[PDB]
Amino acid sequence: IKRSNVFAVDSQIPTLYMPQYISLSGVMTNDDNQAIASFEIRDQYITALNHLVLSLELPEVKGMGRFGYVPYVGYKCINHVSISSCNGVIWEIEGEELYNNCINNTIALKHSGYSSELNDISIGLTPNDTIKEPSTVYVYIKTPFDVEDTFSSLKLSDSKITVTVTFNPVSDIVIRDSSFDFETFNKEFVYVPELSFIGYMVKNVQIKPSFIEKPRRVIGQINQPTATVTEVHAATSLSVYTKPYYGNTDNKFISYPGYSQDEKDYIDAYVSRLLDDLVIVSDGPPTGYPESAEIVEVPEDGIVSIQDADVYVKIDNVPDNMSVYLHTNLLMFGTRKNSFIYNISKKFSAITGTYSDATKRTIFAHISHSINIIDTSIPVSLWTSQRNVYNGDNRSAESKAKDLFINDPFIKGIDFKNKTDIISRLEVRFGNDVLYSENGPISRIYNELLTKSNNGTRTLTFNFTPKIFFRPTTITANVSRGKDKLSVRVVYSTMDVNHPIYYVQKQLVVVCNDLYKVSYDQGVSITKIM
Amino acid sequence: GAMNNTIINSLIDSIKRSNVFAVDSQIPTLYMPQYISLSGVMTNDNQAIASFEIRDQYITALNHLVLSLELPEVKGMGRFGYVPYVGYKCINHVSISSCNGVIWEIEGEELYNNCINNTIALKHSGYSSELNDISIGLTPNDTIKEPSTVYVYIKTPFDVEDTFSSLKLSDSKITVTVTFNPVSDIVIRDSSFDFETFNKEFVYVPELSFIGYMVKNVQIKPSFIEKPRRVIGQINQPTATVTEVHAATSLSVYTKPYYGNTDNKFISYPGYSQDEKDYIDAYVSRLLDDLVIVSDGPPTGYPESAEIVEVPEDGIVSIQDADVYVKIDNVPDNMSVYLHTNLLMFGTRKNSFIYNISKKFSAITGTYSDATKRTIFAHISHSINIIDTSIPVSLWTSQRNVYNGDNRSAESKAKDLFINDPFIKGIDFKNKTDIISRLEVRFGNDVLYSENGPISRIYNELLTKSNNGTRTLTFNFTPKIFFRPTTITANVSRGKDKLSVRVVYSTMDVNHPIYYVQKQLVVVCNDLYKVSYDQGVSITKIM
Amino acid sequence: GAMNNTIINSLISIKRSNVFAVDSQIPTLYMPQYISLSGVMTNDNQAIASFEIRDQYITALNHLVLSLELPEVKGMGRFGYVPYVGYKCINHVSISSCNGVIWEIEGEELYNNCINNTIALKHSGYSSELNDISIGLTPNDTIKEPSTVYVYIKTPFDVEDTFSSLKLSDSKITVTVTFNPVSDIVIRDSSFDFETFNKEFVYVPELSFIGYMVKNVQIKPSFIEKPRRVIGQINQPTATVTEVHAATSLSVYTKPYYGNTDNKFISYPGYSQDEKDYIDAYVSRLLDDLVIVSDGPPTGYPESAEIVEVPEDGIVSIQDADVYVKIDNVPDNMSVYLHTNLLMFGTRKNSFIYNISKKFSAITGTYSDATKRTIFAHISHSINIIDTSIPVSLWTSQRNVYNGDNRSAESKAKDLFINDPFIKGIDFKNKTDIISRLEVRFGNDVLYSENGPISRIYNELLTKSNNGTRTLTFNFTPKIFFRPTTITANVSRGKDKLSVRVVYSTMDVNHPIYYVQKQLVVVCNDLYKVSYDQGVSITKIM
Ligand SMILES: CO[C@H]1/C=C/O[C@@]2(C)Oc3c(C)c(O)c4c(O)c(c(/C=N/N5CCN(C)CC5)c(O)c4c3C2=O)NC(=O)/C(C)=C\C=C\[C@H](C)[C@H](O)[C@@H](C)[C@@H](O)[C@@H](C)[C@H](OC(C)=O)[C@@H]1C
């Protein structure tokens, strides 16, 4: 019997080439006066390239107040990336989409800026105090040219390749308090980029045409559950997700965990911030709180009843001249005077600790509560919104002054962790006919399983064929029949009107990957498959 | 320029070269995928059986089977929580069959074992603090657990090479049958919880999803499939045999505990936190309540068998050869510090060796709270292991014990939890203790393989990139789907048609309760079958 | 719910490749077996294990795993094993035949190749049982229980399983394993009897491999990458690799040299190996001498120690640095004291001082009447990974105008000996980047230069590793199925060597870390051709 050899193979002689890591400085242009970096790659010996890495020199941050960078700061800096030739754009991506494509890559995410040095909230006490030390971050600009290394690489057929990087405002990548002088920081801050790539000098290159997937995104109107992608002729995939819109707020939040980014870390940071005003050890009724505040003295039993909710408060080593007090309405929301009230104090069941005579403060030991990721994600503006018949924010001025501005451009869902799924039903139509529909997030489950990711989206994959070696499988259009567009309609999950999160404005994001043919006939050019 | 002169000169034509910078983009088979979800037909030894029928002219092929399950709202009084990876634990057996019979089938535990290295699949099946932490109900209408939906990835051989490996429907009807384990297996609860009503009210609500493919002019070729078979040996017996082995790709060997001789009750459980340290810390925390007592005079509410001793001025309490250092701050003048010297004890003879849990503690420090009237422990020095946390309560009070055994308070005993997890391995909750001292595999009369160390487990973990492997003998190192798998071939005439497994178990102390944990040997064999798509899908055992 | 009408209508002459079915090819008839062998131990009287593989059945092999039997450690003192103990045991591994060495690697290079394999690292010995520092109280007390560790000897024969496997053409294959002294793999204090342990300790190895009995094997020649390392002279920022004719890659990194010290360190975190774990362990060790609750001025400290009573406001000023100390439940007869110069360093009197006490800003806690000790709650400090990595010898060096170590005798007795052979950079985590510039010359011409560690970023990205090195990769061609792409020599032009020049950043002379010696490591992977014609043999590509 004829047998295939599994113990030996003919070591084929490959194309004669030589790689080199090339680093280039850019040309900065302020064009809405947005920072734009341009990198021109033109050399007769750079035959092909891939693995684009953009480095960024973050400056020394000096002065007073609270300051920190958003996690994966390097990716958050990116607004748009374009790779173009003389014939036009070869490939381009939106900042968030590049990040989404790199969310599984722990190494790329770490390189972009994910450390306690960068992401923890540091405090500066004097005008010449160093808040943050200068650092360099590296952003892996993942392109379709990296899929199969040399086989997939961008070939430069004697053409000039321009890599354009559009940057987001520094407001988006920074978490700060009112005390921090952001006005001066915004004026003084400048993006310092450098583009690196693996260049290949190839001897007698044999160029063949290839296929590329170019992502397109469409953002629907504020609170609009529909979005449409026009002129769809050959699509490999379609992703659907939601983003919050905070334009109706001052983008201020009570707490932030810093480098520690788990759901529990977000919750613990919030609890810690509230505990300062929640349980007070004072000689007589506490002061510095608004008139709307209902601070009740804890009885001998330790139980304070806020309607049907019982809060057990027991503090050790309390001085004889002092008493234990509980703020029964620290944060409250109500649309009507005779409606359900969402009270944050009611989310606490037990608070234990010991009063320190030396530092004159309470040292909390164990806290029993029901605080969730949504509570930590509520903007402060929504607690004091017009819709609320109550004051809302009954915290001290000291606590309110510690509030942080978060303008992270890549937030998904209605919480900081994208934990809460707000899509109750998804409907995708090709033309007018229903292409796909679901009541459960089964497309997200398949995305997470097939891509081995923990942070996936509701994705419809049409290409299950191996990349580069095969022409990708695409959903083909029929203009005559009307099937030349992908229309998405969602049904948002119904939330209680008396909860502050109900008023978070939502935006539907639809991402479509269209197939293009790469032609190298007299320069690099792409053609949309139609 | 950008390229260095040294590189340029080094490069700047006679030999034939393979192109590594470009490739001919081959046109693939014209197809269209679709995520299809189906509702089942529920049937009821009164075990739940869900049936899903897949029959469509246009569903040419399928793969990536995912079973969703709607978990109900749990209301009432008592302690309740779901086992980790609840979705997998629900599964007793999965079968994929056609008109010609079974195409592929797996046992619940084997599907779980095949998915243990997939963190995503495990998370989807139900692994969260919301599901797995032990929640408490205070009133008959208090919500213990909120309704949730779990997703179970039914990994099949059809997913290995995506479209290439997919199950081709030769215009035949495919039935997917799912047999469910009793709800007792997936739930951790105390005595206070009304399990009787819960068992009656609970219903499995499944839904089968799969990636279906509509293929234009499909060119079908025959393929090969590995079907797993398991053999469970007799209780406490160190042998098991898999008969009729003809063409096997692999053989796995592991141990399972048997708790049929117990009420399946355990002192503690850590919840969502599943590390070895989490299991130990939960156990220590549960005992500390009755171990160190701050009371005005001798403590009450403990059995007569208990020996609660007052801690002397030096802080050292001697329990035979073991010294326990107990020092509690802010103790009221009217009160004293007491140590329970025999919280849990075991012995087979009146004056023999004694396994005392109190003796496993060396130092206990803390501060008494006047406000809450309880001790707040700071630092604990102990030698509590994963085995202690895995001892069923029944064994502490068994007939073998000359002592009372359980000298805990009634309050502590009432907090004990029922754990019926069907996929436990070894003699502890983490499968930490290796109880197999030697393993021998015999293919007839001749020794096929033998080992003193779990080097077969090390190879399994390395080759499968898994952290929780088993002693596995792999015979197929050939790439799957593209090649016919390599197997251990049988010689019927020489009696080499059966795989016999013999183990040498470790010897444990009779005065330690873990000695009485019954063991079962599990042997898993993957048999090679040929998939014939000639007039309906059918399988044939390679013999 | 079934196939949707839109999909059916979309589908309902060109040659198409079948992606739904494939011809299940009959492979070469073979049979694998996990074979385990015992070695031959030989004896600076270095331990060497030899494993001879020669069998008519064994046609080919791969996936070498070396197991090691760690003994029961009994007696007094503090003892622990280094993390990944199994890899740290290895000094060198060589696979040779009658024709000579087929492949060989240095201990550290094998570890470097396995650093991205979490499973291989766990198997080698990474647990609280092995790596935490355990204490022995009686001469017959068990410190560490006996355990078995498994070391995955990653070779080029594992890359493509059976395809890449080492073929044994009726030749005798010898696997030689050289072991590092037991001093390298063990973390211990002065109380521990290392002298007896070193005498009593014996390496107990066992080599396992996946062997293949192949029927009518069809052997073809292959290519192998053999790593070579060159260690530069102490603190010299240059190193050269000679006879470089065809190299697939070149790596550059730094190692510390502690030959000028007794290899003693104040603290070690144990199994917990994060940067924060190293810092927290150090802070915890200093805290008992830093803040003292005593009736009158504290005793048991050298005369050089400046222990100041904490004032009513809690602020103690050490020059420009203010330290806030507030301890609860302090007895009326006792006072709170702060050690203002626990560890200090300076090369000139009345100049800049590096004081560890000055690195603390706030210390809070509660005094325990029951245990007669302070239980610290919150500590605000600026202690870094470098502080935890300073050998004790440097604090009391001749360069220091001060006593340096003003800790108690109790604290000094708890100091641990760390001789880990695979440390990189100038700290235990290799956090501090000490290379400011890298220059690589092929012959006399500049092959590559960088000011930033972009070669390390590329290494980490391409190898999916979190702990990479400045690496220049020349081969981007798939392995086994293709002949690797390499740099080409030109003997006539003198281009047959790789010269590395780095520019190190300079430390402050008044910081003890300036006195930690450095060594430049350059690793070169040369291409060799594997021939099976009358035995297994390798030939260097020119
Ligand atoms: C499980 O996959 C296997 C199924 C095989 O069976 C079988 C019947 O089905 C195949 C499929 C489905 C392929 O898609 C394929 C392929 O795309 C490919 C070559 C050609 N290979 N070479 C021919 C001669 N050789 C000495 C050099 C290159 C193939 O033969 C196959 C192939 C088969 O033969 N690729 C190319 O032509 C090009 C343009 C580049 C290749 C680059 C590197 C070299 C390869 O990717 C290496 C790294 C390996 O990954 C593969 C070889 C896979 O081997 C393993 C163990 O994974 C193999 C596909």
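Residue numbers in this text run from 1 along the chain shown.
According to its header, this structure was worked out by X-ray crystallography, 2.8 Å.
Cβ atoms are placed via backbone N, Cα and C, with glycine included.
Taking Cβ-Cβ distances under 8 Å and a sequence separation of 6 or more, B:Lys16 (mutagenesis position) has no neighbours in its chain. A coil conformation is recorded for B:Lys16 (mutagenesis position) in the three-state DSSP classification, outside any helix or strand. As a published mutagenesis entry, B:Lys16 to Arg (Swiss-Prot position 17) appears in Swiss-Prot alongside the note: Confers 30% resistance to rifampicin.
Here Swiss-Prot notes a mutagenesis experiment, B:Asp24 to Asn (Swiss-Prot position 25), with the remark: Confers 60% resistance to rifampicin. According to DSSP, B:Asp24 (mutagenesis position) is assigned to coil rather than to any helix or strand.
One mutagenesis experiment named in Swiss-Prot is B:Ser25 to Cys (Swiss-Prot position 26), and its note says Confers 40% resistance to rifampicin.
The Cβ of B:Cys90 (mutagenesis position) lies under 8 Å from the Cβ of B:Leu69, B:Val152, B:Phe180, B:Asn181, B:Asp185, B:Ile186, B:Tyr204, each of which sits 6+ residues away along the same chain. Under the heading of mutagenesis, Swiss-Prot lists B:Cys90 to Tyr (Swiss-Prot position 94) and annotates it as follows: Confers 30% resistance to rifampicin.
Look at B:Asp171 (mutagenesis position): DSSP puts it in coil. One mutagenesis experiment catalogued in Swiss-Prot, B:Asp171 to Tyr (Swiss-Prot position 175), is accompanied by this note: Confers 50% resistance to rifampicin.
B:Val218 (mutagenesis position) falls within neither a helix nor a strand when secondary structure is assigned with DSSP, and so counts as coil. One mutagenesis experiment catalogued in Swiss-Prot, B:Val218 to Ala (Swiss-Prot position 222), is accompanied by this note: Confers 40% resistance to rifampicin.
Looking at Swiss-Prot, the entry for mutagenesis of B:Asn476 to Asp (Swiss-Prot position 480) says: Confers 80% resistance to rifampicin. Listed in sequence order, B:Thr249, B:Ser250, B:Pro485, B:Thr486, B:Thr487 are the same-chain residues six or more apart from B:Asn476 (mutagenesis position) with CB atoms under 8 A from its CB.
Long-range Cβ contacts of B:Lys480 (mutagenesis position) within its own chain (separation 6+, distance under 8 Å): B:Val160, B:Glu161, B:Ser165. One mutagenesis experiment catalogued in Swiss-Prot, B:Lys480 to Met (Swiss-Prot position 484), is accompanied by this note: Confers 70% resistance to rifampicin.
For the mutagenesis result B:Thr507 to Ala (Swiss-Prot position 511), the note given in Swiss-Prot is Confers 35% resistance to rifampicin. The Cβ of B:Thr507 (mutagenesis position) lies under 8 Å from no Cβ of any same-chain residue at least six residues away in sequence.
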B:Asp171 (mutagenesis position) versus B:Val218 (mutagenesis position) - Cα distance in angstrom: 12
Cβ neighbour count (within 10 Å, all chains shown) around B:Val218 (mutagenesis position): 19
Near chain C - the mutagenesis positions B:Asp171, B:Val218, B:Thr507, filtered by Cβ distance under 8 Å: B:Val218
Mutagenesis positions satisfying Cβ distance under 8 Å to any chain A Cβ, from B:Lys16, B:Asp24, B:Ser25, B:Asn476: B:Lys16, B:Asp24, B:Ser25
Pairwise Cα distance for B:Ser25 (mutagenesis position)/B:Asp171 (mutagenesis position) [Å, integer]: 31
Cα-Cα distance linking B:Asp24 (mutagenesis position) and B:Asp171 (mutagenesis position), given in Å to the nearest integer: 34
Cβ neighbour count within 10 Å of B:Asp24 (mutagenesis position): 12
Secondary structure at B:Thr507 (mutagenesis position), reduced by DSSP to three states: coil
Mutagenesis positions: B:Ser25, B:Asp171 - member with fewest neighbouring CB atoms within 10 Å: B:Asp171
Flanking Cα pair B:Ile12 / B:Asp13, between which 3 residues have no modelled coordinates, distance in Å: 10
Spatial reach required of the 3 unmodelled residues, as Cα distance in Å from B:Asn44 to B:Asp45: 8
